[PDB]
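Report on the structure given below.
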Amino acid sequence: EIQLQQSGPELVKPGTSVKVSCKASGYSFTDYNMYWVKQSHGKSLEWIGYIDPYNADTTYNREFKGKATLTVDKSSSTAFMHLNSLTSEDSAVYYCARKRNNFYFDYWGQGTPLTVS
Amino acid sequence: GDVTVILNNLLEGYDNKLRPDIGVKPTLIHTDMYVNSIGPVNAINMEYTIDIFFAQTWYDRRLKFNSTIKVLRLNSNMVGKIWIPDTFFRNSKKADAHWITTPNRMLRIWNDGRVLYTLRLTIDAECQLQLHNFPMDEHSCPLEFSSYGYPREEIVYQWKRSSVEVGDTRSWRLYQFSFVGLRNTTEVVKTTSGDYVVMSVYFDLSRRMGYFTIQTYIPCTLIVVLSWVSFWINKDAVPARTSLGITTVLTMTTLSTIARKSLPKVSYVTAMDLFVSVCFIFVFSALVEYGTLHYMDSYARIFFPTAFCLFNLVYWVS
Amino acid sequence: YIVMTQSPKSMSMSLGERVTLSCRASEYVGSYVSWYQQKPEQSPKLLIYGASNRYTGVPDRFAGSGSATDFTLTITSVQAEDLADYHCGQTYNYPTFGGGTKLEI
Amino acid sequence: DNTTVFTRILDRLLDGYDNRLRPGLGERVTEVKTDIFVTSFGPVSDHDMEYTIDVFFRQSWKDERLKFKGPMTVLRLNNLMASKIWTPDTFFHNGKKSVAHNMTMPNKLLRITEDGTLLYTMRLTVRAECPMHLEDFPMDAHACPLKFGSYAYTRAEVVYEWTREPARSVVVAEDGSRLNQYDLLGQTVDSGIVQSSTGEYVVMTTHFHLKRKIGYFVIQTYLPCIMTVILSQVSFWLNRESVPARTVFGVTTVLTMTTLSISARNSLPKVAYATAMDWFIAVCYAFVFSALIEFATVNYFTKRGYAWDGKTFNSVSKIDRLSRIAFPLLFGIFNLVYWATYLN
Amino acid sequence: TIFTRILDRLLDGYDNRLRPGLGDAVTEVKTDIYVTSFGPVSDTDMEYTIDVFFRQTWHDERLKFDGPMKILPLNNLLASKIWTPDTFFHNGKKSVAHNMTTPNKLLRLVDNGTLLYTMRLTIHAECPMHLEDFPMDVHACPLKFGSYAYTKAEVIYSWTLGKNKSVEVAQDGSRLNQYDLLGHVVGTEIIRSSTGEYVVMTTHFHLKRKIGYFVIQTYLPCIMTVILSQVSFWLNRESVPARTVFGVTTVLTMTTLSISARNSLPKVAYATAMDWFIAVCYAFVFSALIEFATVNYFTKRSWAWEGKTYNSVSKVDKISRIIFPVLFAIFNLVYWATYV
Amino acid sequence: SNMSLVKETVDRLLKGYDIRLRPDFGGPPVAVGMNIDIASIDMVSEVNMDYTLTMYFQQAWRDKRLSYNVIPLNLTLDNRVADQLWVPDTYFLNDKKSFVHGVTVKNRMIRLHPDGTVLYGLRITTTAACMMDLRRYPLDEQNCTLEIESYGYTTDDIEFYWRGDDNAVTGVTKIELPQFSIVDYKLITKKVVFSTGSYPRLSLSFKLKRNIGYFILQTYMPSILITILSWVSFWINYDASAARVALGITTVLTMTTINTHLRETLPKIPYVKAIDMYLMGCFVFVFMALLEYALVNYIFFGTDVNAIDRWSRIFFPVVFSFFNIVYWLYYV
Amino acid sequence: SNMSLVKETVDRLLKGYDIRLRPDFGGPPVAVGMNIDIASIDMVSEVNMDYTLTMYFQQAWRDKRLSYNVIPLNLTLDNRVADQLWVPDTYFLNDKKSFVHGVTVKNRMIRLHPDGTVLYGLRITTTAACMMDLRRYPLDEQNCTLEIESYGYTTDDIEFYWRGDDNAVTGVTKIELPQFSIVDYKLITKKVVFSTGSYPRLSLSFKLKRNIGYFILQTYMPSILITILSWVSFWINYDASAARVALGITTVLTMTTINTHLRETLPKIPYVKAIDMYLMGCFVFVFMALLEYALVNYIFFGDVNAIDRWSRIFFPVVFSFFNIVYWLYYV
Ligand SMILES: *[C@@H]1O[C@H](CO)[C@@H](O[C@@H]2O[C@H](CO)[C@@H](O[C@@H]3O[C@H](CO[C@H]4O[C@H](CO)[C@@H](O)[C@H](O[C@H]5O[C@H](CO)[C@@H](O)[C@H](O)[C@@H]5O)[C@@H]4O)[C@@H](O)[C@H](O[C@H]4O[C@H](CO)[C@@H](O)[C@H](O)[C@@H]4O[C@H]4O[C@H](CO)[C@@H](O)[C@H](O)[C@@H]4O)[C@@H]3O)[C@H](O)[C@H]2NC(C)=O)[C@H](O)[C@H]1NC(C)=O
Ligand SMILES: *[C@@H]1O[C@H](CO[C@@H]2O[C@@H](C)[C@@H](O)[C@@H](O)[C@@H]2O)[C@@H](O[C@@H]2O[C@H](CO)[C@@H](O[C@@H]3O[C@H](CO)[C@@H](O)[C@H](O)[C@@H]3O)[C@H](O)[C@H]2NC(C)=O)[C@H](O)[C@H]1NC(C)=O
Ligand SMILES: *[C@@H]1O[C@H](CO)[C@@H](O)[C@H](O)[C@H]1NC(C)=O
C-alpha cells in the first residue's frame, strides 16, 4: 500500500529547467532513500541519483552530475529533482523509485513524461 | 556474634579510597617480605620469576577496636573492603597473585590498629643482565616496589625487624644461578608524577657452569681437538683432510648458531661469543695451513694447542 | 558502472510454453539482481528479488534463478497478461538496469 | 547544570528499558544496517586456516525507545551506555577466537541520533576462519569469508542489511594492510540465509579475495628448489670419473630436497590434498632422484675409475650429454607448463 | 518454594568471613582427592598438572536444617555465599577452576550440618625433581594444601576415609604419558611460620618415569651411534675418507643428541644419569676418533690392497673391534644394574 | 503494546526465581535433552592429547517455572538473561580449556517456549581431551569422546538424553579436518558412579581416521625415497669406499634426524608407534645396507665380492616390498 | 577533622557524578593532555611485526566537576575511584594485546588537583603493532608509533595535546634495547577523519634505528665467513673434485640453511629485504664459486689455473663493490 505519486508530464523548450516532484505515501519518507530513474523512450531504465531524505545527502550519476539536483522536503513528504540545461536528448519519462533493502526497488512512481522541442 | 559486630564496626563509615591519615602525616609502612622460591632466571627476556609472601604492616588508625580478643585473623574476603597500599612492583613485567581455591591472601588486624596484610605473589621482576662475560657473570637481580600514585609526602616505606624472610633455598627453582644473598635499600626517585620512596630488594645470585659446560663449551673444545686431529692425518689423503677441515668449520658454524640461539641476542661480544670466535679463527687458520701445505706441519701441531692453552688460562684468570 | 545485458531482445513464445529469459551483468553482483515487469504505459512491477526469491503476491509461474553474473527468469506457463518487457536490475553497486526483453504472441 | 540536561536525558532513555528484548519484538523485524571499516587486515594465519582482521564493526538500527529531543542532535556517549541498551548479539560464524579491545577503556562508541537511529561501532580483532582449499598453493586466490549473523535471533526476528551499497559498505583503510604474504584484491559482499536446527539465520558473507604473493615462497621454497635441481644438473657437467664428488653431489642434492619438502609442508596445514608447491617439489624430487639414478647408471657402465690426464680413459657418457641437454629443457618445459597452468 | 525458604533461612544472618564455630573450637576440615586424570608432568618446569575432584567436608553448625529433604545439593554459586576454607596449594603454581558451562563445583549441606564441597581443578603444582638418576628415576611429587590465613588453632585438616582410601586415582583416567603412577602415600604435618602455626596435608604421589619413551627417543639413537663408531673399526683403515666422515658424523649426531637431551632437560648443573650415559657414549666415539688419529700416524705404505707392499691391518684396529663392543656392553650392564 | 506484554511476562518469570534450586527440587530428576551442532573439530592435537571442538551446544531441559501462555511466539532473549536463569551445572570431564565465544557479545541462546521447554545454547571452543592410542599412528582410527556430565546433580536430580537420537549430532559430515576423516560417530548414554553418587554421562563419541595421504607426503614417502637412496649404494661399486660410505651414513643420519624430528613433533609416549615401526624398519634397512658395505670391505681387504653386491641388490627391494605388504596387512 | 574533611570532600565530588558525560558535554572540547614515561621497550618482535612497550601513560584534564577548594593539598585517591570517574576512552590503534598491570592492586593513579585537573596515570604493557617496512633490514631505520586516539569523541568533543611540547614524553633516553637504538622520538598531533567524523589523535613516533653490530656478529658474520670459505676453494688443486666439489656444495648448502633460518625467524615477508638482498648476493657469489669448479672440471675433462687465479682476485673485488654499493645505498 505504498504509492509514489509524481507531478506529471511536462512540455518545455531547450535551455530552461524543470522541477519534478515525488510524494511518497505510507512508509516514512526519512526511512528509505529515494532513487530517480530515467526511461528514454524505446530504451532501458537509467538511474539518475538517490537522495537520503533524513540528512538530505545526495549521490548522482556521473553522466548526470550537475544536470540533476536532488532536494528533499520532509515537512511535506516529497523529493524534488531539478533538471537544468534541457536538450533534445533529455526528452524521456522519469520515475522515482524506493529502495527497501539492498536487493530490490520496492515501489515506483507513476511516471513523468518530459518533452523538449 | 561478637566478632561480626566488631568487623561491622570497623567497616562502618570506612573510606576505602583514602589512606590512613591523609595529609596528617606520611603513613609509615613496614614491608618485611618472605621468599618462597626464586624461579628460573629468564635471562633471555632479562627477567626472573620469584614467588613471594609479601607482607605489609601499616598502622591504620581506622581499624582500631577494644575487646577481649587481641587480634582478628581474617581471610582474603576482607582485603578489598579495607584500604590497601596500592603497591606495585616497579620492575615487574607480568605479575599475578594466586587465586585457587580462594584468593591467597591473609589479613590480621591487631587491637591497637596494626594491620598485617600478607599476600602470595608470582612476580616476573626485571633485572638487567649485562652479558659481557657470559657465562661467567655474577648478577645482582633486584626487585622494587612503592605506591604507584602516592608520593613520598603521603606514603613512606621501611623494613621491619626481620629484614627479609628467605625460605629454604633447597626447594628453589634457581637452576643456573645460586642465591648468594639479600641486600635491602630505600631510595627516593623523581618522576613526572612526583617523587616517590621506592624500596629495592637486591638478590645477589652467582652463576655456575653445569649446563653450558657440556652443551657448548666441551663440544666446541673437542671440535678444536678435531682441528688438532686434522694436522696429524697424512697429507697425501687429499679428500679426507679437506673433508675433515670443511666438516670442522661446519661444526663451528652449527655451534656458533646453537650458542647464539640459546643466549639472549645482544649488541656486543660476549665471553661465550669471544670463545667461539677464537675457536673459529683457530679452525680457519688450520684450514688455511692445510691449503698452504698443499701448494712446517710439525710446528703447527704443537703451536695450535699451546695458543689454545694460553687462551684458556687467560679465560680462567678472567 | 555495471551493465545488464538481457540476451534475447525479443521473443515470440506461445501461450503455455516454457519461455526462458537470460540476463548477464558485466561484473559481480552477488544475489542482488531483481527482475521487473514493464507493461506498456505502466511503471515497473517487481517480480523477482534477490535473484531467486519471489516478491509477495507474485504468481508461481515466474521462476527465477542463476548464480552471480548469470540469471534466468522462466515463465513455464506464460499467459496473455504475463507477456511484456522484462528488465533485470541490480543493486550490488550503483543501480543499472537492462534492455527490455519484449514478447509478442 | 550544563551537563545535567544530558544526564536527565540518558536517565530518561534508560528508564524502563528492557535490554533483553530486541526492537519490535513481536511487531517488526529488526533491520541491522551494518558496515565494516577494516582498520587493518591482520596477518592470515594459513597454518590454522584462519585470518585475523582488525575492524570498526559499525552497525546501526532504529530503536523507537531511544527517542529524545534535546539541544544536541547526536548523543556521542561512552561505552558504558552501550551495555545499558539492547545491542544485537552479532557473532561471526567462522570467528574462532576474537577479542574486542578494551584498552584503555572499551573501544565501542555508542551514538544515539535524536530519532533513535542507534550507531554502535566497536573495534574488533576478529580471528575468523576460512575453509581453504590450498590445492594451487602458493598461487591460490582465496575468498576468505567473514560470515556474521545473530546467534539467538532468526530471520523472522532480525535481518541484517548493509549501510550503503554492498560494494560501498565494507570499506578498507588504504594504509591498513598487515598482510605479510597475502594481497587483498578486494571484497565481494553477499547476503543470504542458512538453515539451522533451531531456525533460519540471515548471514552477511564477505569474501575478502586474498591473492597470495609468491614472493615469500619464490625465495623461501621455489628458488632453493630450482637451484637444487640445477645443482643436480651441475652433476651432469662434472665428469663421470670422479665417483665420490658426483655421488656426494647427488646425495647432498636429494638430502636438500628432503629437507626442503619437509620445510615446505611445515608452513602449510596438514591437509590431505597435495598443494601446487607439493607437485613442484615432487617433480623437483623426480629430477634430483633421476640425476642420481642417472649417475648410478653411468657408474653401472663406468668401466674405468681413473680420470683424464693431460692408458685408455673413460668416454663422456652418452647419458651425461643427453641429460645435460634434456634435463634443463625438460625442467624448462615443465616450468612453463606449471606457471602457465597455475598463474592463468 | 519451601527449599528457598530453608536456604534463605540458612544464609540469613550468616558471616562468610568467620570460621565455623570461631573462637569456641578449631574447625576440622576433612579432605579427599579423586584424581580424575593425573595430567602431564612437566619435567622442564619441574611442575605437574593434576585434574582432581577436590572434596572437602567440614562440620558447620550454622548450616544445619530440618525439612522434607535430608541432603541439599545446591548450585555452585552458593559456594561464594557460604564460608569455605581458604585452602591454597603450597606448591600450586598456575591452577584453574573450570567454569564451562558453569563453575565446576559441588556443594551439599547434609542434614546434621556437615558440608561437602567439591571442585574440579587443574593444579600445576610444583614437584622438585632430583634428576641425577633420570631417566630411570623415581619421584615423590607432593600435593600440599592448607589454609593460608587460619592457624592450627583455627583450622586443621584430617583425611576422611583414611590413609589409603581418601586419595583415589582412576587408572583408566591416567593422562601420564611418559610417567607411571606407582602409587600415592598421604601424610599430615605442621608448618611453623613467622605468622603462625598451620596444618599442612601432603599427598606424595610416587611416580616412576617410563623408560619406554626415553629408550626410544634418546637411548636407542645413542646406542646406534656407538654401534656406528664400532662399525668404523670394521671399515678398512686405508679408507681414510670413510673413517674420517664416519668419525665426524658420529660425533656430530652424538653432540646433537646431547643438545636435544638438554633441550628436554631443565638447565641444571645435576649432570644427570642420562647426561652420564651421553657423556660415556661421547667418550666412546671420541676415543674411536683418537684411535683413527693414532692409526693414521703409522699408515706408511699409503696404498690399498688389490684382490707393491700392502698395508698390514693395525693391531689397534683388531683390539678395538673386539673390546669396544665388550666395554660398551659391560658399561651398559653396569649402568642398568646400578640404576635397576 | 506487545512490548509491554513481553516485558511483563519475562518480569513475572524472573521474579522470585531461585537460581540455586533445580526445576522440581525435591521431585523427579529433570530430563535434560542435548542436540549438539558441531561447527568444527579443528586442531585435534595429539601433542597435548586433546582436540578443540568448536560447537553449537544446545540443551533442551523442561523447566516448569518458565511457563507462559499469553505470548504465542517463542521468546528468544539475550544471552544476559542466562545469568539470571537456572542452567544445569554441566561440564566436560575431559575439558582442559573452554570458553564461550566473546565477540561481539557472549555467544549464548535463550529461547523460552510457551510450553516451558527451554532451549539453552552455547558456542564453545572446548579443548576436550581424549587419550589416543598412537601405537597405530598415523593409521590409527582414534575414538575421541566428549563426556558431558552433571557435576553436582546426581541421577536422583537430573538425567541426560539425546534429543532426536543419533540425529542429535548434526554437521559432523560437513566438517573437513585436514589430516583426520570422521569415519563414524556414535551416541551412548553411560551412567558413571563416583563416591558422591551415580551421575548421568553423555560420552558423545567420534571415531576419526587419520588420512594416510598427508603422512605419505610428509613422513612415509620421503622415508621410502631415502630408503631407495640407501639402496643406490648397492648399485655403486664397492671400491668407491668414500662414496658408498657417504651415501650410507647420510641415509642413516637422515633417518635418525627424521625420527628425532617426529618425536619432537610427537608427544611423550613409551609405546612404539606404527609410524615409528616404519621408521625403525627403514632404519634397519639402511643400517643393514651400511653393514653390508662394511662386510664387503672386510671381505675384500681382511667374484664373491661382486656376488654379495648382486644378490643383496636383488634381495633388498624384495624384502622392503614384502615388509610393506606385511605392514599394510597388519594395519590396513 | 582533616581526614573527615577529606572524606566529606571526596563524597561531595563523587555524589551526582555521571560517568557517561565527558567534561563540558554539549560544549567546547576538553583539552586532555597526554604525558608518557616509557618504563622499557620489552621486545621488538619482527616475527609478529609488533613491539612490546611498558609505559606510564598519564592523562591529565580539566574536569570542572572534580574541583575542590576547601583543602590546600592534592588528593591521590585509591585507583578504584577511576571506575567511578570519567576518563577519556583512549585507544592505541596499533595495540593488539595490551593491559594494565595488576599486582598488587591494579596499577593506576588518580591524583585530583585543587583547581579541578585530574591526573589519570596507568602502568600499561602494550604490544603495539607497527607494520615495519623491511627493505633495508638489518640496516633499517624503522618507525613505530603509538596512535593515542579517542574512540567515541570527535574533535568537537575532545582535544588531545602533549603537556609541554617535549616535556610530556620522558625516560626515553635511558632505554636500551639489545636489538635497537632509539635515535629519535617525535610527538605528532593530528585530526584523522573516518566516516563517523574527525577525531583528535596523538602519535608517539619512535624512529628506532637497528643495532648494526648485533647483526654483524649474529647474522652477517656467518654470511661473510661463509663467503670467505667459498673463496677458500679457489686455492685447492683442480684435480681435487672430491674436495672442491664437496666444499662448494657444503658452502652453498650452508648459505641455504642460513638464509632459510633467517627467513624462518623473520616474518613471511613478500619482498627482498636488504638482509635478503645480501644473503642473495652471497648466495650468487657462492653459487658462482661452485660453478667456477664446475667450469674448470668441464673444460679439463669434457688455462684452468689462470681461471682459478682470476676468480681468486675478481671475487673479492666485485664482492667489495657489491658491499660498498649496498652500504652506501642503505646507510
Ligand atoms: C578489559 O577487559 C579485561 C578482560 O579482558 C578486564 O579484566 C577483567 O576485569 C574483571 C573485573 O574488573 C576481573 O574480575 C575480577 O577477577 C578477580 C580475580 O581475577 C582472577 O581470576 C580471573 C578469572 O576470573 C583471571 O582472569 C585473573 O587473571 C587476570 O587478571 C590478573 C590481574 O587481576 C592478571 O595479573 C592476570 O595475568 C590475568 O590478566 C585473575 O587471576 C576477582 O577476585 C574479582 O572479584 C572480586 O571483585 C569484584 C569487584 O566488583 C567483587 O564484586 C567480587 O565479589 C570479588 O570481590 C570479593 O573478593 C575479593 C578478593 O580479593 C575481595 O577483595 C573483595 O572484598 C570481595 O570479598 C573480579 O571478578 C578479571 O580478573 C579481569 N581479568 C580477566 C578477565 O582476565 C578489564 O577489567 C577490562 N577493563 C580494563 C580497563 O582493562
Ligand atoms: C565462570 O567464569 C567467570 C569466573 O571464572 C573464571 O573463568 C575463566 C575466565 C578462568 O579464568 C577461570 O579460572 C575463572 O574461575 C565468571 O565471570 C563472572 O560472572 C558474573 C556473572 O555470572 C559477573 O557478575 C556480574 O558482573 C557485572 C559487571 O558489570 C555486573 O554488572 C553484574 O550485575 C554481575 O554482578 C562477574 O563480574 C564475572 N567475573 C569476571 C568477569 O571476572 C562466570 O560468570 C562464570 N560462569 C558462570 C556461568 O557463572
Ligand atoms: C576501648 O575501651 C577502653 C575502656 O573504656 C578505653 O580505655 C579505650 O580507649 C577504648 N578504645 C577505643 C575507643 O579505641
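Numbers in chain E come straight from Swiss-Prot, and the residues shown are 65-371, 447-479, in order.
Method on record in the header is electron microscopy, 2.9 Å.
Keep in mind that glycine also has a Cβ here, set from the backbone N, Cα and C atoms.
Listed features, source Swiss-Prot:
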type    : residues       : note
BINDING : E:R119, E:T182 : 4-aminobutanoate binding site
VARIANT : E:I342 to M    : In RNA edited version
Alpha-carbon distance [E:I342 (variant position); E:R119 (4-aminobutanoate binding site)] in Å: 45
Cα distance (Å, whole number) from E:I342 (variant position) to E:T182 (4-aminobutanoate binding site): 47
Packing count at E:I342 (variant position) (other Cβ atoms within 10 Å of its Cβ): 24
Cβ atoms near E:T182 (4-aminobutanoate binding site) (within 10 Å, other residues, all chains): 25
Distance in angstrom, CA of E:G371 to CA of E:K447, with 75 unmodelled residues intervening: 13
Around the Cβ of E:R119 (4-aminobutanoate binding site), the count of other Cβ atoms that are within 10 Å: 21
Interface-adjacent recorded positions, chosen from E:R119, E:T182, E:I342 when a CB lies under 8 A of chain D: none
Secondary structure at E:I342 (variant position), reduced by DSSP to three states: helix
